[PDB]
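Some notes on the structure that comes next.
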Amino acid sequence: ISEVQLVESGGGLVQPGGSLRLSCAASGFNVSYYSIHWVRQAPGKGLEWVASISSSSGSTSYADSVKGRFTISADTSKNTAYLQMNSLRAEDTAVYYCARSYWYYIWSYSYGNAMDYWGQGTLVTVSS
Amino acid sequence: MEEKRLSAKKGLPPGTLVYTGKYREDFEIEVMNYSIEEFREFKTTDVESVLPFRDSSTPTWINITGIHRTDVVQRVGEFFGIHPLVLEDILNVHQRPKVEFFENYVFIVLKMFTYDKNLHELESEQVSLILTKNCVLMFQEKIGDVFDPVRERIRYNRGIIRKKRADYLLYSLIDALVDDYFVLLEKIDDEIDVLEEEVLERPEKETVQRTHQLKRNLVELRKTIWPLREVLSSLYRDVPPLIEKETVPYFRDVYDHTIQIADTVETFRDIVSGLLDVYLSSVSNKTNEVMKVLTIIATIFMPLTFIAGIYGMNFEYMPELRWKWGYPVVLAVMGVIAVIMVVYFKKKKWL
Amino acid sequence: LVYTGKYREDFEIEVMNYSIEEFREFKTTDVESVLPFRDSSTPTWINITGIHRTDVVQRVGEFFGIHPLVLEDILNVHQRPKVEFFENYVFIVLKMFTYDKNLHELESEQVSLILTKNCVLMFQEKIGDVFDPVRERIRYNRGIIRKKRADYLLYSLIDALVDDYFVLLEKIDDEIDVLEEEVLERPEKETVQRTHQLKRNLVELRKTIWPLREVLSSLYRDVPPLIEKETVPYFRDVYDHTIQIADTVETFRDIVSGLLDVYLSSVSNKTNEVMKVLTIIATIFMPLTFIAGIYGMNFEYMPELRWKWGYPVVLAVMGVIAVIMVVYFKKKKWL
Amino acid sequence: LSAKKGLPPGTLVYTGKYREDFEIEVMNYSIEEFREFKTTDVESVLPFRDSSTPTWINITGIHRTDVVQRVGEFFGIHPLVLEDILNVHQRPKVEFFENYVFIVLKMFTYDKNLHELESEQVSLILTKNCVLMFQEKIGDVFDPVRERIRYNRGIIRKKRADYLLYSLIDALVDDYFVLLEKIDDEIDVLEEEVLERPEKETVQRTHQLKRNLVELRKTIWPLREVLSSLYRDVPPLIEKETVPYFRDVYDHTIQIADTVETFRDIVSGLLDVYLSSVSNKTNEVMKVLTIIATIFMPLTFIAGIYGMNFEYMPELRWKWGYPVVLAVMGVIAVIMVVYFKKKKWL
Amino acid sequence: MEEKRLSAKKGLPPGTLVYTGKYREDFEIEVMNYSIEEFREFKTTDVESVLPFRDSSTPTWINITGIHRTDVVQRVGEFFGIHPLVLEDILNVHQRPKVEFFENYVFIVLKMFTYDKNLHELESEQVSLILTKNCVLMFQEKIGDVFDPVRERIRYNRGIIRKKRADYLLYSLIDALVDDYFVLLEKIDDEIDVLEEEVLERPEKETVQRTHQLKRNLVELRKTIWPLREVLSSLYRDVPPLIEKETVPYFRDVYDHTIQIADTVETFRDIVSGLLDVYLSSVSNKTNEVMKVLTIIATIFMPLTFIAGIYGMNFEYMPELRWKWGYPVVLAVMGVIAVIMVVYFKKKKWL
Amino acid sequence: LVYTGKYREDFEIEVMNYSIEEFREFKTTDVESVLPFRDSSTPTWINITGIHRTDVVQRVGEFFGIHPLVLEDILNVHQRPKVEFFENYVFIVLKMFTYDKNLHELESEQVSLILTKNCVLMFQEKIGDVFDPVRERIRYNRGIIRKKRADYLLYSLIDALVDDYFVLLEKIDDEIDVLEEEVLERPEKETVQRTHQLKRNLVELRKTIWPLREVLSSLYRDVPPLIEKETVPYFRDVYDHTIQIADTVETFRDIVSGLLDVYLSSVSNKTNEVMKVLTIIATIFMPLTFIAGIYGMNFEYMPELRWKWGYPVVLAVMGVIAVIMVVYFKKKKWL
Amino acid sequence: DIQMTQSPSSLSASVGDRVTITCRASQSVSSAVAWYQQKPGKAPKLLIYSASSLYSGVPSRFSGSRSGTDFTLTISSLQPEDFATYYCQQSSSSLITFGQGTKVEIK
Ligand SMILES: [Mg+2]
Ligand SMILES: [Mg+2]
């Protein structure tokens, strides 16, 4: 039914040290069977990975630069993932992309995932 | 033996089922619910349109082309009561054919082969069947199968398939697979005919590479066909309550067919080995001819150079003043020994 | 309806009726009129040669009520032999083969027969079959064939065919013996393709014989619908003959597989012998040439002189080095 | 040459390579009474079919069709199996009948000195209590059965003619054991020969051994067929008590087949062994040629160089002259020798 | 003649108890009458004190080691009611593996395999099992088996061996035998790998000698393995009255183990068949290298000796009178030819 | 008791006693430090890197109540990974690997683990292990390692060793990709040696990885009193990881064997080429130098005067014969 | 962690030419490398996954390769809509990282 779509909302202006949560609404698929990723890109900078969540197992993984501050979660009933940001520094002013990835097989020991669908990006800016 | 559990993997969350393949271009679901009177067929993409047909009065055939979407596989398995390890086996592709008998279903893993006349590659598609009480669940990797005759029989009321239950549907699917294997062996016959007509008069290293490739294909076919014999044997000799006491002779017939296929594969491997031996013999014969030419020229001429050296030194005391100048006698001796050597070579039939 | 047969040179009909007291032979040049028309009173045998005239097949199918499917299956040459059973008639398909001493290639064409109560029908493609002894013993009234029934005639037909298979097998055996002698004694370039071609012929013969054994196994012990129970031992005899034929073909494939390798082994040891000769001559003569070059150097301060017949000394040293080389090779057992 | 050509199927013609002798000897035995006498008269021992005690009838050297025809007619035997018994180029085959059972059996003989295989067919016919066997020649493997019946050893004398048929078949199977042991001896000898000291005749010996093995397999597999038929289905004339002995002979036959297959595989590998050995010998001879040539081509080259006929050279004196070339060539030869020693080509 | 005597007991009546092997040094009789809470071991030497254990209402494992002594085997067979043919099968070492379902007992023939890592060789010791009512007999040739795990299970109640009947004991013995077959398969794999390495790297005469030895060992092992599958299939499929229906899935598991054994043995057979072709190719590569050396030397020194000869004949009209530095220029020409030949061989990459 | 291998003797002892509340660690070099650590309920990890010096391991052997046979096994480094269960402890043999990319060398190092109640023994032979993540986990309470007993420590060590095998497989995957690229296109004399080295390394890998799987299987399948049932699922996970490693090793070995085969084929073509070169060079030159030798003889009668300048005629006939054999070798498609 | 170095950081080429972008890994990634493209103002789009396999729904002109720890994205022929920024990404570990990017403009 319908087409796959990742929708992100709730990102906006925030004072430094101010906590705001980002929600990644998902359509066209169940969040339980897939892994939802968050990707951050500062203005005029390359893509950087920030966090990950495995809804069907509750397994989480964060990047070193943001580990300990950002917390990721995804409730199956609402079919939406959340990335809670706190102590948001000035260097984190960027646009946040939420994606969906599938696992593929290379060898028995090796696995890698690639992101099919991205959202549009919430411009989380930090000022004053 | 031990209890069945979802095997753990490293660098992978416990609850994730991974498609162990490379086909990610297509997805559709075929459903063919047929009674003895009427039948309805359709193609969809929503998973939930096929779940109602689990508790079907009449046999129904669900063909979920494309397992790269693991979500539909997991949902179907959850609704149909399929064990998670069985779903893991469905999505796993790098494995051999098998059946595991459970309380409510039988889970058959099978292989499909297609031969390409360009560069002679053999490609394997894994197809898996699940025979529940009133339905047959079939999973495929990509579009393009061999069960078209079974579909034609279902739609056109040819045979007894409409008057039988899902066990006959399973038998018909396996029979179509075996027919596909027979056609594949015919294609290998054509390839071996081409290889025979090429090797005899045009021997080279590309022929060696093609022969080794064909031998590898034969090895793969044997390795995948022997478990087919095992699985058909286990089907008709360890019949579960799901398979009726009838239609067992059909399984026996398919078992005889797979015995024939295995024997044909062995003969094919022997024939390609014979072709390789013929090529080796031909190149050895060419080496023989080259050796013969070299040894003949050496045998004829090296004595001549040696005797020219013996009479070509300078000692200032030799019997070099002989009748008929001696030197003509030396040349006569050399000619005599040369023609003697040539006569010996002719007697031994070289050149 | 459609056939791949390439033989259309001649067409003829062989029709004859033989009874206990008197026998008739007509061999009409065309269909004319089948005298029996399901008379079921005397033992009859009708044979037609040629398949291009498809009107004959359609006419006999219309008269005898033959199934369209089997009639279509008659006009097939690439189809393996098989058997089918029906109430009124039995559908039996076999094949012909012929081997010569020049072409070294088998000629393949198919002959099939249909059995009916007191009526034997079959379709022939090429003239010159192996049925001459059967025809002669029918004409001369010897044995017990000219007694009664029609299944005995069917057994006679199958027996003549398996006898032709046996004589073809004997010719194959003679060819294998000749080719084995050629490989063992005088290997050459053409022998390898001769061996490969003979192996191909044996593979084809096996792939043809095995369905024949299956068919003859299906004929016996299956309680055929309309066949006298007194003709079972003859079917048993032809079944045993077919089993022996299959075993002989398997042994033939094995012996040819061995023949290719013995040829290769002889080739390799031929290379070894050639190299033996070359190494012997080179080793014996190269140092002697080197010595001769040494004792012919243009150096003016040359130590050699009339050193008590130095030339015989040089001849003696070359002789002794040659003899030690040849005895070294004798110890090495190369020559 | 196994073809009857255009002959009636009921022909009683005989096809045998040997026609020298025609003799008959019979022995009738009971629980406590035994008889043994040899007579060449057919009617002397013919009227024994109406007897209640088992009898053993032997008609060897059947090159005369009249005697076999008379035996078949008196016993009410079909002429088809008369053709079968009077033919020698037939596989061992079994067929049942309402009042008798027909058995085709093969007897072998191996000549070690010249390495050929001899095949001879012995057909056994059992009817009521009458046991008939016909051989091409004189001298049979059923001699142990003769000493068993004559010396009153074992339980053969107590049982019926079915046990006699079992005993004869068992004796033939034991002969197959001993001849197959001889075959194993030949295989061991040939593998040792083809490994250690390959030669021209090893390849023909391998071909001949493969021929003998394939002929032996062609004979043995129908023996499996006939024993399986006698085991799985019991004829009414064969006693139910003696089924386990037929099962034992069936196991013997399958063992013979297994070891025959093993022998075939070994003989198949022998030719690869020969090719490996001859390749090693070729490598050795080429090493020798390479050593000699590499040593002596440069030396004769230099000898020619310092022996040319130009007008001007350092011929008069060059580092004391003549010994210099000999020394440098010796140095070159020793350098080549030590190089080859380092490459262990010597 | 060795100890493979197939001509043994040829002129002998049936049921004659004649040992046809080699092991006569050792002898041992064991008893293990375990129960649902208690167990007893009575390891004696005389057979006169083991007979009354058949009538006991508890499972017992009577092991007799050493079948050379015909007296003990004959006495046990006579007292238990065992047909003399079964006894002579027990003594006959060369017996093919088989299972026979007599009315009162189940008689099983097997083989126990021993391998030596240091010496390229292989042995085979026969073992026979007779399951009659609530007991499991046993006869083996020499001291040393693989059934130590079963003995340990009996001694200390590790598993369920003490809560089951005799047929479960038969199962445990079969499974231990199959596990030993696994471990010896691993050993054979080790020697196959070392042979592949040696053939690839260092070809000699001993390599092909022990390769032939290995091929013989594998063909013998496969010939022994194949009847094992049939024996186990007979064990679980056509259930006899002497086997509890609860034991059948266990025998099915062991049958699958035998399936795996057979497939691995076939793989080993294929590898060993390819081994000698690999050997031929390697030795041909070595002779290719030595001939490359020979060809290089001949190429560098044949034209030079030719042109050394061409200057040096007794011609008076040759411009050898130092026309333009004749000796040094001809030496320079020779050096140039040698250098260009070396460059050509480097281009062809023969060094 | 002697040390079989060859590594340097550096006797160093590490002690790590930890509990749920807090841990205690000290690094010493005296044997007596580890004797009194058999009583604490808090799990204690004992390291002895220098197993070469048999004195410390012997003191351990008699103080820890273990048979000298396991001491001999501990000193024996050429041992496959096997596990032994005893009435009071468990002895586990493992292997640690280190693949140098530069030399393409696959080195091995045997480390043995002994698990007594409330303590774990561990014997290296060289400085440096891979159990540092376990050390960090124990130090910083990163997991539940301090909430569990010594069986969890044994599990953690085995799991870290399995992760080391995974990293090894990653390195070898990179090497196999590179070597496959080099072998398939642009061959060279060094790629074959690299492929042989890779094959030997993979053989060592499989020979050391199959017993590891067997050890894990025999570890979780049966539960001795020393090990609790809590760690059985953890050892099941480790067994699954070893299954992954075995499958990857098998696939890699298949790939490498394919690369070996593709080079192994087509040697007879090289033999034919070297034959062509040698025969062509040696055939157009031996007659030429033969003629040169004939005219280089020392007989006095030979006509060497004028005759159109003399040597031009022999040069002309020599070039004629040379081009004759050149044209002949142009036939048969040699040149 | 694991790092990618994507060079060049800015490329200029004309339509119809051949573009080769290569990024190297600091350590082992077993072919678990994927390529992306992002036109400014829009989310990235997947092009190549598993370092060789072309995605479903992308033009066949794009290609990917692997050589040890070297991964190359090659375009057979540029198009007017192919002028964007290309990225690398490894996923061998649980912590996935991106390359710094490679822009393409006309020349
Ligand atoms: Mg000269
Ligand atoms: Mg001179």
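In case you wondered, yes, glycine gets a Cβ from its N, Cα and C as well.
According to Swiss-Prot, the mutagenesis experiment E:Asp89 to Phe or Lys carries the following note: Decreases ion transport. One mutagenesis experiment catalogued in Swiss-Prot, E:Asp253 to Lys, is accompanied by this note: Increases protein stability. Decreases ion transport. According to Swiss-Prot, the mutagenesis experiment E:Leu280 to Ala carries this note: Decreases ion transport. Under the heading of mutagenesis, Swiss-Prot lists E:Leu294 to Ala or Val and annotates it as follows: Increases ion transport by suppression of an obstruction in the transmembrane ion permeation pathway. For E:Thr299 to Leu, Swiss-Prot lists a mutagenesis experiment annotated as follows: Reduces Co(2+) uptake. Abolishes Co(2+) uptake; when associated with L-295. One mutagenesis experiment named in Swiss-Prot is E:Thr299 to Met, and its note says No effect on Co(2+) uptake. Quoted from Swiss-Prot, the note attached to the mutagenesis of E:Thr299 to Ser states: Abolishes Co(2+) uptake. One entry in Swiss-Prot concerns the mutagenesis experiment E:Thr305 to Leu. Its note says: Abolishes Co(2+) uptake. E:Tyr311 to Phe appears in Swiss-Prot as a published mutagenesis result, with the remark: No effect on pentamerization. No effect on ion transport. Recorded in Swiss-Prot as a mutagenesis result, E:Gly312 to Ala carries the remark: No effect on pentamerization. Abolishes ion transport. E:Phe315 to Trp appears in Swiss-Prot as a mutagenesis experiment; the accompanying note says: No effect on pentamerization. Increases ion transport. Quoted from Swiss-Prot, the note on mutagenesis experiment E:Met318 to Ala is: Impairs pentamerization. Decreases ion transport. The mutagenesis experiment E:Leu321 to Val is recorded by Swiss-Prot, whose note states: No effect on pentamerization. No effect on ion transport. Listed in Swiss-Prot as a mutagenesis experiment, E:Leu321 to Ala is described as follows: Impairs pentamerization. Decreases ion transport.
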Cα-nearest neighbour of E:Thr299 (mutagenesis position) within the listed mutagenesis positions, E:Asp89, E:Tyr311, E:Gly312, E:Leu321: E:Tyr311
Of all listed mutagenesis positions, namely E:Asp253, E:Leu294, E:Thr299, E:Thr305, those lying near chain D with CB under 8 A: E:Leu294, E:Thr305
Proximal residue to E:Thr305 (mutagenesis position) among mutagenesis positions E:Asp89, E:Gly312, E:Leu321 (C-alpha distance): E:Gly312
Mutagenesis positions, contacting chain F; criterion Cβ under 8 Å; candidates E:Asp89, E:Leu294, E:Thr299, E:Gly312, E:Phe315, E:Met318: E:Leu294, E:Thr299, E:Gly312, E:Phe315, E:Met318
Among E:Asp89, E:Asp253 [mutagenesis positions], residue with fewest other Cβ within 10 Å: E:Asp253
Filtered mutagenesis positions, from E:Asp253, E:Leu294, E:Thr299, whose Cβ is under 6 Å from an atom of ligand 1: none
Separation of alpha carbons, E:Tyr311 (mutagenesis position) and E:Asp253 (mutagenesis position) (Å): 87
Nearest-integer angstrom distance between the alpha carbons (Cα) of E:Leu294 (mutagenesis position) and E:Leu280 (mutagenesis position): 21
Cα proximity to E:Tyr311 (mutagenesis position), best match among mutagenesis positions E:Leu280, E:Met318, E:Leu321: E:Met318
Cβ atoms near E:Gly312 (mutagenesis position) (within 10 Å, other residues, all chains): 23
Rounded to the nearest Å - Cα separation of E:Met318 (mutagenesis position) and E:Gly312 (mutagenesis position): 9
Nearest-integer angstrom distance between the alpha carbons (Cα) of E:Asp89 (mutagenesis position) and E:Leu280 (mutagenesis position): 44
List of the mutagenesis positions E:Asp89, E:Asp253, E:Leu280, E:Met318 facing chain B, defined by a Cβ pair under 8 Å: E:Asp253
Rounded to the nearest Å - Cα separation of E:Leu321 (mutagenesis position) and E:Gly312 (mutagenesis position): 12
DSSP-derived class (H/G/I helix, E/B strand, else coil) of E:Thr305 (mutagenesis position): helix
Neighbour tally for E:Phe315 (mutagenesis position), based on other Cβ positions within 10 Å of its Cβ: 19
Residue among mutagenesis positions E:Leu294, E:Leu321 with least C-beta crowding, 10 angstrom cut-off: E:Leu321
Rounded inter-Cα distance in Å - E:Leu280 (mutagenesis position), E:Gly312 (mutagenesis position): 47
Three-class DSSP secondary structure - E:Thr299 (mutagenesis position): helix
Position of peak Cβ density within 10 Å, selected from the mutagenesis positions E:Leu280, E:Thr305, E:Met318: E:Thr305
Neighbour count (Cβ, 10 Å) for E:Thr299 (mutagenesis position): 23
Local Cβ density at E:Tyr311 (mutagenesis position) - other Cβ atoms counted within 10 Å: 19
